[PDB]
Amino acid sequence: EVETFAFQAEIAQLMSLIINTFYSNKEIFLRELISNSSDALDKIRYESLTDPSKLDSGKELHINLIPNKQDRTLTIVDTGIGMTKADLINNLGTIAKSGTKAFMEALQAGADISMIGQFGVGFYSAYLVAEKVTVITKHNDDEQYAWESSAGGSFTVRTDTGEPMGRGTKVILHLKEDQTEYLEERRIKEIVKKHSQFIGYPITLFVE
Ligand SMILES: CCNC(=O)c1cc2c(-c3cc(OCCN4CCCC4)c(Cl)cc3Cl)nc(N)nc2s1
């Protein structure tokens, strides 16, 4: 049962911009997603203070970076709060609707794309390097879901039947032909040291 949705006009406009604008400093994508992870880990650590049993889905609060040369993917996995189907489909794209506004006038004479995260729409930066992005997520307690988009105006949501994941979010970047550099170990280690030095959770870089 694959459902297909339209992006809100504004999000679509943002995605085309991210995909068409000439901009050489693409590496910022990793800071945005690692930071989205950080927030998601914060959220669950906070809520589990008044409700110890929300950790029943997983005690470890961490972030994994997993490169795969053969499939040509970089996956950022966290065990944070996850999203429900209503996050994925409505709630995230309604909030994104106005961060996209502000961010988009700042771009017209002045701000630059590297500032995208200040407007809470950092996730879309993944399109600097990915031709296709797939988000797998599990929130206590809804089912686990797979969101997917190659931009172009539309996205899909289906329930997921891949490997179960406790609780958490996986972002899988299917990188474009010319961005395989972000599958390189020293390359990942260089970007993380430089832009993500201080996250409050262990980050493990998987090797191939
Ligand atoms: C309470 C419901 N859970 C979430 O909002 C989550 C959103 C994310 C996100 C996330 C956050 C995102 O936006 C962050 C900015 N916001 C400020 C408040 C809500 C959205 C977007 Cl556009 C896309 C994604 Cl996939 N990433 C990751 N790794 N984990 C979670 S958990």
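In order, the residues displayed for chain A correspond to 16-223 in Swiss-Prot numbering, which applies throughout.
We read in the header that X-ray crystallography, 2.5 Å was used to get this structure.
Any Cβ shown, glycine's included, is placed from N, Cα and C.
Among the mutagenesis experiments that Swiss-Prot reports, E47 to A is described with the note: Strong ATP-binding. Strong interaction with HSF1, HIF1A, ERBB2, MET, KEAP1 and RHOBTB2. No effect on interaction with TSC1. Here the Cβ of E47 (mutagenesis position) has 22 other Cβ atoms within 10 Å, regardless of which shown protein chain they belong to. The DSSP secondary structure for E47 (mutagenesis position) is helix.
The annotation that Swiss-Prot gives for the mutagenesis experiment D93 to A reads: Impaired ATP-binding. Strong interaction with HIF1A, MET, KEAP1 and RHOBTB2. Loss of interaction with HSF1 and ERBB2. Los of interaction with TSC1. In the three-state DSSP scheme, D93 (mutagenesis position) is classed as strand.
Quoted from Swiss-Prot for the published mutagenesis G97 to D: Abolishes ATPase activity. Counting only same-chain residues six or more apart in sequence, the Cβ atoms lying under 8 angstroms from the Cβ of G97 (mutagenesis position) belong to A55, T152, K153, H154, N155, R182, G183, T184.
Rounded to a whole value, the Cα-Cα separation of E47 (mutagenesis position) and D93 (mutagenesis position) is 13 Å.
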